Amino acid sequence: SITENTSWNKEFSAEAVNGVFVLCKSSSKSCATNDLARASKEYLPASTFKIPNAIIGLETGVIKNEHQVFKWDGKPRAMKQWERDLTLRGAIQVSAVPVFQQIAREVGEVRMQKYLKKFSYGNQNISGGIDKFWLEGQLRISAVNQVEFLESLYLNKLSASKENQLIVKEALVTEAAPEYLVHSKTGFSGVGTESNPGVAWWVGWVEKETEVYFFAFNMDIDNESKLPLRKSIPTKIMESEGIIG
Amino acid sequence: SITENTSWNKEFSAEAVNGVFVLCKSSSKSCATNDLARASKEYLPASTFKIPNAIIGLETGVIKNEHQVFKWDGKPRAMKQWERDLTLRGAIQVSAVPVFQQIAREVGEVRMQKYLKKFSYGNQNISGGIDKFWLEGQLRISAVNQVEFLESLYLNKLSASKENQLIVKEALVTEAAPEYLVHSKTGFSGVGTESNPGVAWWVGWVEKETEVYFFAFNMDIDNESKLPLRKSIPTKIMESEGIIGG
């Protein structure tokens, strides 16, 4: 049961951001958001899709194990940060699209469709090209569905081996302290246009002491300069709730 | 095979210390140390023993899974740091004794002995009391053996399920950046005296870009103020090797 916390809009009004934050304590049965309507509205997942794509790559054997190195062929890539050999974790953490485009091609449409049905992943529409459906195609997922999916992963309840779920979880670690641990992933589809803006995401979970909080944030974005808000707005909200290391 | 780099002794002498650092690139077939003799000398593992103990706990079913919460009964602990409920990761990282003493008791001496044989864990001598052999007992392990054991864990080659090895590995993450990840564990037997020192440890591995480095450090400790050197000396050596920065 999700409730609407109107005070959480304060953090969005300052930057004139149209977006949504969903935060759940312990389980997805206890959630709150700044915007009930937008919470279940579906958007391109962009690089947040690297989470299911990595699990599927491991499940199908396309990715051998957690120590696979994705070698760079020396050919130009869109971001300099991607122009190097990367581990599975590195490729996820730097959001190396071309690595995951090749994984998706090797998985193929039939297997991709099967796993997204098992994972209950959004509208499950992978039309738009096997290497671009999550970037510019027809796939859509809401913030609420992201939290449901992440909770499954946290609990090892996805239809995949526990080993493969654990591998992907360590790849998502982004903040670590003795009694505080964050697993998270960003996404950014691009800037679209003023009338049809892009979308930016931050999704994950926080473990503080013996509690766990699942979260998903998205926002409309038409100016790349606003990108950091995808982390700072959720972080400010979480810190205001005492979720801090 | 392991080579000696005496130029590293500088980093220890400056600060009072008698100790050893072992550092290996890619595998334990490419290792270097400041002191070959001390690299193979065996010392009490102290809380570095939480690594095998946790794996054994999971393998035997004593620890249920990665999400088990170790609840505090309310009775006082040596430290207030531990008078709280802890996850497995928390119990490893705040180095919560009583949690691991109970795990050891439940595992029992016969099973504990069996797993330390499978893991080739030091002198495999667990006499001294089942809940204190790694803290005050007869168990000893060298820095070289620590690296070998950690490399096996990294590769999922210990005699344990891959799932349980993965669970324990996430619990050991202590630093995280996109292309830099550290798994590590400290240990400290106590502050001894100048003539009968305690031992302090830092062991782990660093994944930097697509390379991996295994490490194990120990030092004699006879002054409480010197404890942080267990991280700063290895850090300085690793920085000199180009691992830390760029």
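Chain A uses Swiss-Prot numbers throughout; the residues present, in order, are 21-265.
Positions of Cβ are set from backbone N, Cα and C atoms, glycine also.
What Swiss-Prot records for A:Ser67 is active site, acyl-ester intermediate, and it gives experimental evidence as the kind of evidence. Within the same chain, residues at least 6 positions away in sequence whose Cβ sits under 8 Å from that of A:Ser67 (active site, acyl-ester intermediate) are A:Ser115, A:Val117, A:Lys205, A:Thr206, A:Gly207, A:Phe208, A:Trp221.
Under the DSSP three-state reduction, A:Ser115 (beta-lactam binding site) is assigned to coil, being neither helix nor strand. Among the features that Swiss-Prot reports, beta-lactam binding site is placed at A:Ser115, A:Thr206, A:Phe208, A:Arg250.
According to Swiss-Prot, the experimentally introduced change A:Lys70 to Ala is described as follows: Abolishes catalytic activity. A 10 Å cutoff on Cβ-Cβ distances gives A:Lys70 (mutagenesis position) a total of 28 other Cβ atoms nearby, all chains included.
The number of other CB atoms found within 10 A of the CB of A:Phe153 (mutagenesis position), across every protein chain shown, is 21. Swiss-Prot documents A:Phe153 to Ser as a published mutagenesis change and attaches the note Increases resistance to ceftazidime about 30-fold in P.aeruginosa strains PA01 and PA14; when associated with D-157.
A coil conformation is recorded for A:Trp154 (mutagenesis position) in the three-state DSSP classification, outside any helix or strand. Counting every protein chain shown, 30 other Cβ atoms lie within 10 Å of the Cβ of A:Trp154 (mutagenesis position). Quoted from Swiss-Prot, the note on mutagenesis experiment A:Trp154 to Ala, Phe, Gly or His is: Drastically reduces catalytic efficiency, between about 50- to 30,000-fold, with respect to different beta-lactams. Decreases thermal stability, despite unaltered overall structure. Reduces or abolishes carboxylation of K-70.
According to Swiss-Prot, the experimentally introduced change A:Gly157 to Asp is described as follows: Increases resistance to ceftazidime about 15-fold in P.aeruginosa strains PA01 and PA14. Increases resistance to ceftazidime about 30-fold in P.aeruginosa strains PA01 and PA14; when associated with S-153. Neighbour density for A:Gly157 (mutagenesis position): within 10 A of its CB lie 16 other CB atoms from the protein chains shown.
Between the C-alpha atoms of A:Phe153 (mutagenesis position) and A:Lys70 (mutagenesis position), the distance comes to 12 Å. Remark: A:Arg250 (beta-lactam binding site) has A:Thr206, A:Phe208, A:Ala220, A:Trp221, A:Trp222, A:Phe237, A:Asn238, A:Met239, A:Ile241 as non-local neighbours, by Cβ distance under 8 Å and separation of at least 6 in sequence.
The Cβ neighbour count for A:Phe208 (beta-lactam binding site), using a 10 Å radius over every protein chain in view, is 19. Taking the C-alpha positions, the distance from A:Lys70 (mutagenesis position) to A:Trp154 (mutagenesis position) comes to 9 Å. The record gives A:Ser115, A:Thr206, A:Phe208, A:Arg250 for beta-lactam. Within 8 Å of the mean position of their Cβ atoms, the other Cβ atoms in that chain belong to A:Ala66, A:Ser67, A:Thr68, A:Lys205, A:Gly207, A:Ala220, A:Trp221, A:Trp222, A:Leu247. Within 10 Å of the C-beta of A:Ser115 (beta-lactam binding site) we count 20 further C-beta atoms, all protein chains included. Secondary structure at A:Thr206 (beta-lactam binding site), as computed by DSSP, is strand.
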